[PDB]
Amino acid sequence: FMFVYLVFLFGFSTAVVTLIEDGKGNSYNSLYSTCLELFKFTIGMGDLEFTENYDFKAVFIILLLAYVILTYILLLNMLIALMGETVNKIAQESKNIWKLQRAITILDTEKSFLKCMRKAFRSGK
Amino acid sequence: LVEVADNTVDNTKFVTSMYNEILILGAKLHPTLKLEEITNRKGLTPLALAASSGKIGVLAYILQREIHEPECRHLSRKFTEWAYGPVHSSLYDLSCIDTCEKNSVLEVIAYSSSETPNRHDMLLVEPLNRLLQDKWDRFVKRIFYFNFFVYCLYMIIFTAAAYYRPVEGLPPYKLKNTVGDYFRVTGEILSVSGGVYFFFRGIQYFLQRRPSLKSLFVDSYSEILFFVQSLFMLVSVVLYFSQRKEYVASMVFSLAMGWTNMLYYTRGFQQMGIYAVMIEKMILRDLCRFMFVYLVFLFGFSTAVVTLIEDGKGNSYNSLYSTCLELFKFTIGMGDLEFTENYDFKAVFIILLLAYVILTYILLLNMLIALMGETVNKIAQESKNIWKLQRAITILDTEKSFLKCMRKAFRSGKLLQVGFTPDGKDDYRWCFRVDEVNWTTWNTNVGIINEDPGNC
Ligand code: NA
């Protein structure tokens, strides 16, 4: 998700930045600032009129709506769906991997405390 | 017989059985005649006809046909080169499959019109899948990576050139002796060259593939996207040299669309390719349906609210566009419930806003999430098959483009002797070799070609 989302974000940020003229927050003619402004849309804090320093309002608004539809309405919900599928798929493998993690912890702990009890805690009889 | 097949189990079984029986009888009666080479008016053969019509069972039978009858064994297309223990080495014929013919099976399957029933599944038959993987591994993967790298460089140059555009006056802008100006001009020239290149490539694709109207709409998405990006670039150039300042809009659209098109190159990797296929399916189905319903609701409530507002006594919210934008802000989590006060009845206004919020925000969006979940659950395997088709098309296009560099240097399989023709001459075929292991069989009495098991 992050690979695809970063591709989209950078493309639309570059487009919007080149559209902005900044003539006539301030000085939005910065790649970092526009990238942050577009990222704000993902976290539910996006402003659709964060600047007016452009010559063509229709192009600006069309770009913003295209970005919002592509990343907010499609990619995030699709990520939720893919997460649901993954949860469904890995029910038992997770338990097995946890068992391995605990086994590694057991072995490491037993190796560390050889001096305290080299063979005092030996399994079986 | 091929025309009668319809992919059902009993129909497929009998069609294959009768095909084999008639082939054997023809071989016995007229050993000289080669039945399977005869063609109909369209020029197709039984194998090509089966491949094009989408008859998967007949194709699978034909490609793996194995006849052990000693008198008529040259008819076989699969042979056992050797066996030592549980290990077998088999050969596949590749006679009319390796894209070295007028219209091979592989090309026919790859360039289908999507009207054929199950073209997605016809590449899972063993020889075709292994052959495509071999071709990908041998030479085409490096070419694909090179193309991806060149496209990345092109997009970086285009972005850099567009970022530093002049802002004073009207185009065209006079050159200056500054080194940065020379770099900018070089970048602009390279961007225009790339645009025209993509334009001509789209044109030649349309000419060669002669896609049908419905096929043009439903099959060639990436081609159309690249062509539209090139069109935007060319329109931008035209406006730039016409002294209009609107070329910036076209240039920006081209820039954004090219950066998005960068996603095309994820089909060289399995995971990302399948992810992109799922993205395409979601866009086609769920986004379309949801957007239709959502736009209907949004327009209805926007008109209602706008007519309620009087704007007498942000400002001047008595505009359809402004109210539509204000209501759209609710969807992205930025809606203001008191964005205006220029009205007479507060109960009506607030009731309308709450009805819209409940209908579109609490119901439609979560329902879209649920529908996406269902779609993801449904299309697990079809996505992989579609990615396989995409990679196969890439392989075929790459192999066609580089005929001059290596017309037949990279040819799959190798020429091997399989047996003897009934006339007594040698049987030489361009075979593709596979290896297999079987523990249950333990068959020590079969037909083999080579006494010594190993290969060199
Ligand atoms: Na919010």
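Since chain A takes its numbers from Swiss-Prot, the residues it shows come out as 580-603, 624-724.
Every residue gets a Cβ built from N, Cα and C, even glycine.
Annotated in Swiss-Prot:
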| type | residues | note |
| --- | --- | --- |
| MUTAGEN | A:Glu636 to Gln | Slight modification of pore attributes |
| MUTAGEN | A:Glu636 to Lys | Abolishes channel activity. Restored channel activity; when associated with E-639 |
| BINDING | A:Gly643 | Na(+) 1 binding site |
| BINDING | A:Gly643 | Na(+) 2 binding site |
| BINDING | A:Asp646 | Ca(2+) binding site |
| MUTAGEN | A:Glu651 to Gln | Minor modification of pore attributes |
| MUTAGEN | A:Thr704 to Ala | No effect on PMA-induced enhancement of capsaicin-evoked currents but reduces direct activation by PMA |
| MUTAGEN | A:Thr704 to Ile | Loss of activation by capsaicin and loss of vanilloid binding; when associated with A-502 |
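Here the features listed in Swiss-Prot are placed on the structure.
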{"residue": "A:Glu636", "record": "mutagenesis position", "DSSP class": "helix"}
{"residue": "A:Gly643", "record": "Na(+) 1 binding site", "DSSP class": "coil"}
{"residue": "A:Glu651", "record": "mutagenesis position", "DSSP class": "coil"}
{"residue": "A:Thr704", "record": "mutagenesis position", "DSSP class": "helix"}
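Within 10 Å of A:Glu636 (mutagenesis position), counting C-alpha to C-alpha distances, fall the following of the recorded positions A:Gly643, A:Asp646, A:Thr704: A:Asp646. Comparing A:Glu651 (mutagenesis position) with A:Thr704 (mutagenesis position), their Cα atoms are 59 Å apart once rounded. Ranking the recorded positions A:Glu636, A:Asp646, A:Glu651 by the number of CB atoms within 10 A of their own CB puts A:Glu636 at the top. Ligand 1 lies under 6 Å from the Cβ of A:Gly643, out of the recorded positions A:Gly643, A:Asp646, A:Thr704. Each residue contributes its Cα atom, and for A:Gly643 (Na(+) 1 binding site) and A:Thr704 (mutagenesis position) these two points are 41 Å apart. In this entry, A:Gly643 stand out among the recorded positions A:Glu636, A:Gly643, A:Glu651, A:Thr704 as having a C-beta under 8 A from a C-beta of chain B. Counting every protein chain shown, 10 other Cβ atoms lie within 10 Å of the Cβ of the residue listed as 'Na(+) 1 binding site'. Looking at the residue listed as 'Ca(2+) binding site' and A:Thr704 (mutagenesis position), their Cα atoms lie 49 Å from each other.
Note on A:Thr704 (mutagenesis position): other Cβ atoms within 10 Å of its Cβ, all shown chains, come to 10.
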